[PDB]
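Below are the structure tokens for one structure; questions will follow.
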Amino acid sequence: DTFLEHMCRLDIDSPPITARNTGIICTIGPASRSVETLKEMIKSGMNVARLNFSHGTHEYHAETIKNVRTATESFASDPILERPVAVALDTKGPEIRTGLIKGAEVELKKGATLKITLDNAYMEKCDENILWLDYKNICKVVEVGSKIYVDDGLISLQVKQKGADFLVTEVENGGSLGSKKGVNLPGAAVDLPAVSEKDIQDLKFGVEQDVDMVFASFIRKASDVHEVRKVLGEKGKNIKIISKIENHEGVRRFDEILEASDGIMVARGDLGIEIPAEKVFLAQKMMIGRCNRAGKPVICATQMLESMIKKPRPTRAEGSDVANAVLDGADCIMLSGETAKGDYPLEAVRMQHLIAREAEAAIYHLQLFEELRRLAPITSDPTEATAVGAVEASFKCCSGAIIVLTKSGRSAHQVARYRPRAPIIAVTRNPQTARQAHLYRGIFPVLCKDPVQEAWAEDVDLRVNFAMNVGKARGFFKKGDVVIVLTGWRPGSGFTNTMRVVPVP
Amino acid sequence: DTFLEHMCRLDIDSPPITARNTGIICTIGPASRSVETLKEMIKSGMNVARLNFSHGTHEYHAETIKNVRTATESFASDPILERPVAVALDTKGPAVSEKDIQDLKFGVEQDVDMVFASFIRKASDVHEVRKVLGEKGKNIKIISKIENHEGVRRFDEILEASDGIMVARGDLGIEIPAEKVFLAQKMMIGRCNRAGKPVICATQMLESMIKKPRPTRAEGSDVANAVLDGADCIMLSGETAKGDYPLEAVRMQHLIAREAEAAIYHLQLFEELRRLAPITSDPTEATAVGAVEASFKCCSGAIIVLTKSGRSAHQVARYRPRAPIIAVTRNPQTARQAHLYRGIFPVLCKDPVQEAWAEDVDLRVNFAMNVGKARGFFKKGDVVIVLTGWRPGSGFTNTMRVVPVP
Amino acid sequence: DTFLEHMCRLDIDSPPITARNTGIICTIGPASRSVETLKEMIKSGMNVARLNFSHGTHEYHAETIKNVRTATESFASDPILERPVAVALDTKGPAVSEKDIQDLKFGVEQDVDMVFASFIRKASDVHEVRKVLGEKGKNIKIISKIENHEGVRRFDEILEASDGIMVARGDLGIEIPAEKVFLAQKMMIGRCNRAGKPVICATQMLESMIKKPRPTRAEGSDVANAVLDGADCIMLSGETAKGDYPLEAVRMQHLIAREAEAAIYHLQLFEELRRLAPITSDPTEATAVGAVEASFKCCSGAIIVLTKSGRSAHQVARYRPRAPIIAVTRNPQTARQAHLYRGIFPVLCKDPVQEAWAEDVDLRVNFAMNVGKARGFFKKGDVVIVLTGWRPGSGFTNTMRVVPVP
Amino acid sequence: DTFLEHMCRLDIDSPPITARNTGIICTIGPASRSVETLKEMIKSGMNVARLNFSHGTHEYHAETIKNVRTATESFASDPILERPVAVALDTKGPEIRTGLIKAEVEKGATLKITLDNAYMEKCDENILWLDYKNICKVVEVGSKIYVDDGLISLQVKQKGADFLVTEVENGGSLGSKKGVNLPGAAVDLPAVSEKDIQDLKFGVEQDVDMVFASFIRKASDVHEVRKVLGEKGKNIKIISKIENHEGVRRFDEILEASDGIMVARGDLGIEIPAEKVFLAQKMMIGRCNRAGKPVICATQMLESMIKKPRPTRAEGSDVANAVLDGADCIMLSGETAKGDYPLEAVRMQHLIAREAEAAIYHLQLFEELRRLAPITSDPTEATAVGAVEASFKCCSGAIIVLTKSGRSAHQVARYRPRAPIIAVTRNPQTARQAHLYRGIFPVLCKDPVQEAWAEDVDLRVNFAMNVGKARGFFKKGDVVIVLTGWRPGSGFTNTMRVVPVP
């Protein structure tokens, strides 16, 4: 194997063989939340439920959550279809908008001159003379010459003059303007509502409904992740924080943002507003890779299967975008409007699956490990040695999977860092961690209900059995195959794990 | 170090430094048939103008061809900031259409450098193209388009007997689904990368620009991946053929494909190609490998390669140098023709052959050296590789020598 | 990081670290039949005593055998500082003589652990040896002696059906030239090293020592290379059977074979062995692999295998750790037989099986861990590997555990 | 492929198919100086003639050098058997010895050492005399003292001014005028003896190629030999011998002052234990390959052949491992020098060193160098790599380097290509000073310089090409790598050529 030989090897007439190891994330809204539909999506690929909180009442969303779990335990008895499904709360996050034009729309021209006001007296009065935006400190951030984007980039402006609560500007790019539309100020250290006053109410609601992770919107500094961390508080200290990066300053300070966050979202489109089309894919590839390094998870969202909103199949251009995002090393890719409000929210999960599977054939597979095996330094942490021993063993006998008995999920994280080829089956009694686990590439979680036992050995022996049967049923392996097992820690005890190579009964 | 460590280091705040190494092909048409316009399209990065035969009588084309050439030479007053422009005949196709035979003869006798042959499915399907071009077109390079499913099915044999390959993704995503086409593309490119023959990615490039001065970041990303998949050229269509911002289109494509460059892992692309290549015994190839290895060993500003038929510069290119291959030639066909090759920056020598064979060589090498300087690639004091023959008439380019810029 | 950088680093002023990992076999005769002597030979490094069955009859062997065991057990005082001592019957042959079969029967029925069967040629021969030993001694180990050109000619099939190989360079020196014999030795040792089956090389070791208390530096060198070639044991002949300094001869063999260690480059020997070996369906192999691989990842002070059969400890040995393999066993034949393998230090558990498994395992594991400390292999605080089973009477050793020395 | 796979491939029924690439050094005296014998040895593999200066009058040696160059140019009548034999001067160097036994005498007993010159011819098993005047100055109570081929170690119970009283340890038949050793003390200079300077002078005069400086124990020691050879001998290669502990101790500085190294195994074997010597060997050879510098393995090699027609298997293998460790040249002594089989030894020596090539991990060796080696700004380095790569790209029969100095054909060797480097030269010295280098085969150009550089190159290239065919390095219709030289002004840059064999 060389990488290039591997590319020449590819075969579009050969059917996928590997598990899809990328977790699918779906945004639930209007078209998706009916328990029956929700049931179909779980069954047909879904791994996480996104809640878009720039909308809804809490009563709206709490019902949506209730439906999710209804559909989840709808499969309670059957090992063939039982999968954890997780719930993710995506805050609305700090944002700027324009006013209401005559409150309906105006029209903007090229090169023309625009004035902007903070003056709320000019809130519902809005047009080509003056525009108003809810940001009150815009003058202490923006300087002369600064470009300002408006309504999904579609209209840019600059800055000729700036004083106190006004700014005279000059349109660089034109197009029809409208009411209450989004505004970005590229390269600008946007002064802070760290978390919105709304966000704290949705964060608290989040803690209340036992969500798994928060996708914290619009993150710029370390402190920002630290805010959501604190607001979540002792009450919510196992809620995973995934910071969205949606603007230039995020890419800039991305190093400390990853240190603080539990994970990372690449908002491609929102990135596309403040930084040029020719530069974004670098920034994506950079962030993804830096996460793969950090061992933290990375979600790839925006502009995925959006064709599927009105058609039952995606454009080939879109087939590409996802695949070459699987490949740069995203753990998960998130569907947006195609599940939340489309006319094909079902095919969308279906396609997104089909696609993410095909793409596994092009993952440079065996080599991925072989590299970090070597270069990896010498430890003294036994847990490290044990995982290598496991992934090594994994490869010594083409095992069909590596069953890891974990509470936290940590021990099955470690193992995934060494990127084995065979899937990791993370077996857990903590129904949380089972969910907070789709965030991780090539980990397939499995919920153990059978309860704790006195003698460690016979307890371990039990869940290994559980995994073995689930595994047989999914088709991870037959009888008379070998599999690698990490037990957990014994509960005396030295905090040491145990690697086992056991044949499948 | 590592592929991954590369990705981690990427920075969208530090300007690209390497030059674009992927060749921009453009489809010329109503939006761009203007001589006055083409003077801005090659100044902005066009390296091949493509003619779409699907819509034309010869007088339609012949005038356009003439208009291309007319604007090419409008720079000849500076022999170094000057650059070749090939011309491409893209057949209308459906085997070999009998309309086409009437059109191939037009090309053959219009000095077209390459033929993008259409709906190619077999060896017979390209052999049949070949003979039609005849002895008056034994040179002219034919690039098969893979469009049906069978092209991907019988690809090796097509590659076996073609000069180039064009993947037309649109016309692929129609016979085969989306979950599979990107797979098809990656394999093809990769397979041309091995065999040495050049490959170009076409269709759905910067389409959104047909009605807008900037493109979608989804398009920036589709184009750059073709770059990094190992493509030599990306070809524009409606963006410059019938578009509304054709010039603006080209400049973007350049901009993109230059950014893209920051993400190619050379230090391993080379390594793998070198490892796969056979032990063959062209004196002329063995120099290339040596030439590349040495370019890496001293971090050379460029590899200068004096060549007749291009084939020398081709070989150096096969092994993917980090540094630019400046091909120096008089044969201005294999010079225009050069552009279907990654990282080759061909340059036309207009100086009358010199009396002494040493004097001749020294002139051409000092030319490339002066092109390379003003063009940006190196500065006085740097180190460059240089390939020349040992004597003249040697059916070989097999001298290699590391020499400082003056 | 490089074979060469290792070589440059060596130091004749730096006292050695590693324990000798190569087995010392000695030949018992007049100079060493003594019990008073043997008590000083095993104390000084003998791990397998060899009875030379060319010149002798059974009563004289039986007294020597008994002499050995009498001095062996004379250290049973501490169950920790005591070492197994295997017993070797070296047949005389010139296929299988009547005198052999008579002598083999004496061996099979004397608890001998291994038979060095002489002048083996084709596959048929070891087979003819097997039969002789029958079900009575199915356990005894067959070490094929290679002594002429036919051995080296048909070596694969021989190896394919012996338990081990002895290279007799002297007797191999007669049959083929000097300039080729090292070539032959290097290949055999290396072929055994692959196959996993242990190799001993003998003859021309420390002959000079028969008369002198110290050997020639060319003997120092010849032995050390046999070590570095990948031998498991080097065996002394006349040096200790007749020599005026037989005991003095062993300490040197140790001393040399220990210094030799500093020039082994494990950090590759492992990587190569591993790269060559195929995938298993057997859990007990895969664990070894993982264990040795883990032993490098954390620089483990040792690898502790708990084994019945031996096969568990043998596996770990095949992949060649830097770390010493302490095999803990009850079966004291395997404990003895264990000496045939590089870097396995076998220990005998004289403790009676415990009631619970947990109980049983934890005792044997604390055994090695104590023996370990007692020797030099680790100190309190170090990390070690530990390879037990899961349920008892399981077909396998397949538990990998990384534990701190208490 | 992998090292171990390689070890498994080895076939003793398959005949050697590689150039010997270890140059053979023979010691010449009594048994070997007849021109007619020297002829048969040159034909049979000799590459360097050693002269042992512990003996012989200058006119003795003077003649011996002449007979060599007589038999050398005996073949120059053609270019096919003609090899550039080289001449090496081996100083006798500093020595400490003991007087005449009052021809000798002889465990646990107590013995007295005297500086007292009156006792010179008055030696016996109670009193012993030795030159080294400062012997007591570099000793404490309990320092070992070895005597007569290490045969008699001794400690020291007490010392004062002009006497040492001490205990026997190892014993056996003493003799007279037998050497003594002090492991491992900073032994007193002069580095170069009085006799040494006379012989180094005669060396420069008789135009030898290299000197083998005996007993080198520091950098100072090297520089003394160098300044003695002086401006007149500035191109005579110095190969420091390492014969004691201290040499090994300070071996780093000794290696950069020297042009080369000799591992005196047996002399090493008397001051440092038999269990440690082979480490010292591998260590020194090892550091030398890393240094570019040549390494010669001497002593113990074929001494069995002094009285038998063939060597013992232990001896065969010792040499083979000396080759494999990384030695460029392995030197014969008494077996060529004064034996009953001198021709037969150079034969066996060659045979062995060839067989051994099959077990050198050939194609791998290079691959490490390519990666590990850094970035240069030194065009000459890149061209070398370019050449060796090209060498490998088409399995060249050889890599022909046109060199004056030999510098450039050295680089190429630093990168361990697998094809023989045929070094083509006009300077008939840097041409003999060239066997000291592994897998370099020199060839002497007689044909004279031309003003048209292009055609001067074209000429020697042709020369080499023909030599090469005849030696058997390559047929016609093969490819070969060429480095031309530097030009003539000029840009000091070399030129790599892939040329087919006409």
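The numbers used for chain A are those of Swiss-Prot, and the residues that appear cover 24-126, 130-531, in sequence.
Recorded method is X-ray crystallography, 3.2 Å.
Any Cβ shown, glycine's included, is placed from N, Cα and C.
Residues annotated as L-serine binding site in Swiss-Prot, with experimental evidence given as evidence: A:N70, A:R106, A:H464. Look at Swiss-Prot and you will find A:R73, A:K270, A:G295, A:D296, A:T328 tagged as substrate binding site. Summarising the annotation, Swiss-Prot assigns K(+) binding site to A:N75, A:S77, A:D113, A:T114 and lists experimental evidence as the type of evidence. Feature annotation from Swiss-Prot assigns Mg(2+) binding site to A:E272, A:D296. Annotation of the mutagenesis experiment A:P403 to A in Swiss-Prot: Significant reduction in hydroxylation and in PKM-mediated transcriptional activity of HIF1A; when associated with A-408. Under its mutagenesis annotations, Swiss-Prot gives A:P408 to A the following note: Significant reduction in hydroxylation and in PKM-mediated transcriptional activity of HIF1A; when associated with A-403. According to Swiss-Prot, the mutagenesis experiment A:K433 to Q carries the following note: Mimics acetylation, promoting homodimerization and activation of the protein kinase activity. One mutagenesis experiment named in Swiss-Prot is A:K433 to R, and its note says Abolished acetylation by EP300. Abolished deacetylation by SIRT6. One mutagenesis experiment named in Swiss-Prot is A:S437 to Y, and its note says Unable to bind FBP but still activated by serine. Where Swiss-Prot documents A:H464 to A as a mutagenesis experiment, the accompanying text is: Abolishes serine binding and allosteric activation.
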To the nearest whole angstrom, state the Cα distance for the pair A:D113 (K(+) binding site) and A:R73 (substrate binding site).
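One finds 7 Å between the Cα atoms of these residues.
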What same-chain residues, at least 6 away in sequence, bring their CB to under 8 Å of the CB of A:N70 (L-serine binding site)?
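Listed in sequence order, they are A:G46, A:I47, A:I48, A:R106, A:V108, A:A109, A:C358, A:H464.
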Long-range same-chain neighbours of A:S437 (mutagenesis position), Cβ under 8 Å, sequence gap at least 6?
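A:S437 (mutagenesis position) has long-range Cβ partners A:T409, A:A413, A:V430, A:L431, A:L512, A:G514, A:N523.
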Relative to the mean position of the Cβ atoms of A:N75, A:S77, A:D113, A:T114, the recorded K(+) site, which additional same-chain residues have Cβ within 8 Å?
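Going along the sequence, the neighbours come out as A:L74, A:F76, A:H78, A:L112, A:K115, A:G116, A:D228, A:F241, A:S243.
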With the L-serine site defined by A:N70, A:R106, A:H464, which remaining residues of that chain have Cβ atoms positioned within 8 Å of the Cβ centroid?
A:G46, A:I47, A:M69, A:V71, A:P107, A:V108, A:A109, A:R461, A:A463, A:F470, A:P471
If you count CB neighbours within 10 Å, which one among the binding-site residues A:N75, A:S77, A:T328 has the smallest count?
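Candidates: the binding-site residues A:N75, A:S77, A:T328. Fewest Cβ atoms within 10 Å: A:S77.
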Quick one: of the recorded positions A:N70, A:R106, A:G295, A:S437, which have a CB under 8 A from chain B's CB atoms?
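Checking chain B against the recorded positions, the residues within range (Cβ-Cβ under 8 Å) are A:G295.
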What whole-number Å value do you get for the CA-CA distance of A:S77 (K(+) binding site) and A:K270 (substrate binding site)?
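One finds 15 Å between the Cα atoms of these residues.
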A:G295, A:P403, A:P408: which of these recorded positions has the highest Cβ count within 10 Å of its own Cβ?
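It comes out as A:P408.
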In this deposited model, 3 residues are missing between A:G126 and A:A130; what is the Cα to Cα distance between those two, in Å, rounded to a whole number?
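Each end of the gap has a Cα atom, and these are 8 Å apart.
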Counting other Cβ atoms within 10 Å, pick out the least crowded of the recorded positions A:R73, A:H464.
A:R73
For A:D296 (substrate binding site), what residues in its own chain, 6 or more apart in sequence, show a Cβ-Cβ distance under 8 Å?
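Result: A:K270, A:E272, A:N273, A:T328.
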Checking interface proximity: list the recorded positions among A:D296, A:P408, A:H464 whose CB sits under 8 Å from a chain C CB, in sequence order.
A:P408
Quick one: pull the CA-CA distance for A:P408 (mutagenesis position) versus A:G295 (substrate binding site), whole Å only.
43
Given the substrate site residues A:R73, A:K270, A:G295, A:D296, A:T328, which other residues of that chain have a Cβ within 8 Å of the mean position of their Cβ atoms, reported in sequence order?
A:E272, A:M291, A:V292, A:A293, A:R294, A:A327, A:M360, A:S362
Long-range same-chain neighbours of A:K433 (mutagenesis position), Cβ under 8 Å, sequence gap at least 6?
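Non-local contacts for A:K433 (mutagenesis position): A:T454, A:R455, A:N456, A:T459, A:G514.
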Residues with Cβ closer than 8 Å to the Cβ of A:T114 (K(+) binding site), same chain and 6+ apart in sequence?
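Same-chain residues close to A:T114 (K(+) binding site) (Cβ under 8 Å, separated by 6 or more) are A:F76, A:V221, A:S222, A:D225, A:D228, A:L229, A:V240, A:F241, A:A242, A:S243, A:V254.
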What is the interatomic distance between the Cα atoms of A:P403 (mutagenesis position) and A:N75 (K(+) binding site), given in whole Å?
43
Taking every protein chain in this structure into account, which of the binding-site residues A:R106, A:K270 has the most other Cβ atoms within 10 Å of its Cβ?
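The residue with the most neighbouring Cβ atoms within 10 Å is A:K270.
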Which state, by DSSP, holds A:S77 (K(+) binding site): helix, strand or coil?
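Its secondary structure by DSSP: coil.
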